[PDB]
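Working notes for the structure below.
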Amino acid sequence: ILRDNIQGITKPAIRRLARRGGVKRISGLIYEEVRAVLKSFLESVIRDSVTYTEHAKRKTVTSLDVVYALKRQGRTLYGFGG
Amino acid sequence: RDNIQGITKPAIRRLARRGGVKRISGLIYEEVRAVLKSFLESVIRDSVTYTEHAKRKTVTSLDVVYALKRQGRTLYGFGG
Amino acid sequence: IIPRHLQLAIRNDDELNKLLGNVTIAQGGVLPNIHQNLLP
Amino acid sequence: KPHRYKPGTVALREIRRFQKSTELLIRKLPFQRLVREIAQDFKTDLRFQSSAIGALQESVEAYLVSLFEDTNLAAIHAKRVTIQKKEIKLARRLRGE
Amino acid sequence: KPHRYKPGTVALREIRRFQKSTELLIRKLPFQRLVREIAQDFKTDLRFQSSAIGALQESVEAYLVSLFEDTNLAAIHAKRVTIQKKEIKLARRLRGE
Amino acid sequence: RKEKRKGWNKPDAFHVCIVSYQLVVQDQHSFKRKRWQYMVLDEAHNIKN
DNA sequence: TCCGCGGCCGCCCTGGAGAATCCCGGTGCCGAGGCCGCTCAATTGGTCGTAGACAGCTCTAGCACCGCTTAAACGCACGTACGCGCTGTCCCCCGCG
DNA sequence: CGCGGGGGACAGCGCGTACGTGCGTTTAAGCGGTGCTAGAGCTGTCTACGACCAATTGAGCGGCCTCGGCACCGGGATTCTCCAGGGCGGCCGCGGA
């Protein structure tokens, strides 16, 4: 729950995700590098989310909070709380 | 007439040299010319739209700046 | 509706896809495009 | 002889299935453990509601699927079909990330 | 003994010279009447001022040079010394276009 | 289970099948379609909730 | 030199086989949208203002050309060297338990 | 997590030609000037043209509950593909007169 859960996105999970990109073979070192990329993106989103949460005088983080966090990325298409 | 060909083959060769390519394919010159045409048409449709809105027959620097603003280019310097 | 309908409506329309396609699709999935060099 | 399919044969009907079906493909509880373990560092003891978790996984899944499609396009551009580290880094760099 | 340099090194010296000098690579009047032609079809009887056109040429040159740099990075990705059409299309498409 | 239920297609099939509690709970969707005659529940104390 | 013939015999075509197809129904289940309350800001009227182009001077530089002076382009001829073709190698993750 | 293996990633070397670089000679732009006139623009102005709350109001919603549709296998040749013999691309070699 709070210790070494980065393996939640597992190697078979990464292989299945790469199946959706249209690839036949996934190399061994692909899994951990895409894990690091996902970690970086998730950290970048959640930093903005938690900073907004602190600004809003709120203790809980809502879905619309991360919606605004991703809003300044610059696309903002459909989704919950759009 | 035929003014797009005014950009010469040695000019595109130097431009690709700026891109750090030792040997450049022959079709690459005309492909670069074609993507340049697409770039200019995408910019200039918006520029002409803004010119027509602006109640002005002359395309000003601010006109080009506003045309470039929407497409995400956001240039600096000229009309900044 | 299933959000797959939303994804099909978005991706089958050229202007919608050209306009914006990065932010999450709400359970609509994607359109996995395959190539002609993979499958035997 | 056993009906051993050649590699790349089942993939046809498999992509026929999962292109139409639109369910999830990642274990939920490990993912919520991950989002917790990354949240406590930013803010401990967060009282997570039932929401604000599925949106994150859907967003990251869409982003990584787009990245994987771009990586496959780069691999085909590289006169090959398989994925590799260089394909991923090139796709990410050309995406502005 | 004619003095003919081996191919490739003069390319490097040209690259260095174009790196030190940051002048416009396309003559002003060619861009002028190219813009005039491409604006003829949209609306007729349009007069272009002295300004607003050097900005167009500098923006086009800068973004096209960035595209060339991405294309060359993808060419090194492809392990070759030549630019290719698939290189250019991968550079364009993966940039959100 | 697919091999077991491949022969389940025939009408006038096996006179009886045996499936446990949680297996029935999981495969209710597969089982709800077929019509039966005699259902037997064992140790009804465990099913008291 | 003819060519009879015999061998290396192994490969696309053909027949057999493995799993899925996406509807016909069964059984079971599933929250849209109109309907007793409602509410509440919208819709005209009257007042308030105000500023923003109609003229009108204004002002200032666009521009098309007249007339010299070069600048990279262009063709060609040879260099060469590296993508590509052709081929060989090895490799390690897909399919399955 | 484990193993067979086979299509696919990756490299070595010849081709040769495809740009690349060094010869002359241009086609059209840069610069000096100019004479104008044609578009860009704020000031008296004055009016019409937008905003907001009284009497009403309608209109869409707040909440439930029916029911014609969701989910997918009994039910299954064909599609999708994979793998073993047959005639063959013939290939080719070797030897009496």
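So for chain E, numbering is Swiss-Prot's, and the shown residues are 38-134, in order.
We read in the header that electron microscopy, 4.7 Å was used to get this structure.
Quick reminder: no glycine exception, Cβ is built from N, Cα and C everywhere.
The local packing around E:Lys57 (mutagenesis position), expressed as other Cβ atoms within 10 Å of its Cβ over all shown chains, amounts to 6. Reduced to three states, the DSSP call for E:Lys57 (mutagenesis position) is helix. In Swiss-Prot, the entry for mutagenesis E:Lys57 to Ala, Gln or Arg states: Increases sensitivity to genotoxic agents inducing DNA breaks during replication. The structure shown retains the original residue.
E:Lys80 (mutagenesis position) carries neither a helix nor a strand DSSP state and counts as coil. Its own atom aside, the Cβ of E:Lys80 (mutagenesis position) has 12 Cβ atoms within 10 angstroms in the protein chains shown. Mutagenesis annotation in Swiss-Prot: E:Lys80 to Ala, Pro or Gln, described as Compromises telomeric silencing; the structure shown retains the original residue.
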Cα-Cα distance linking E:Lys80 (mutagenesis position) and E:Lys57 (mutagenesis position), given in Å to the nearest integer:
40
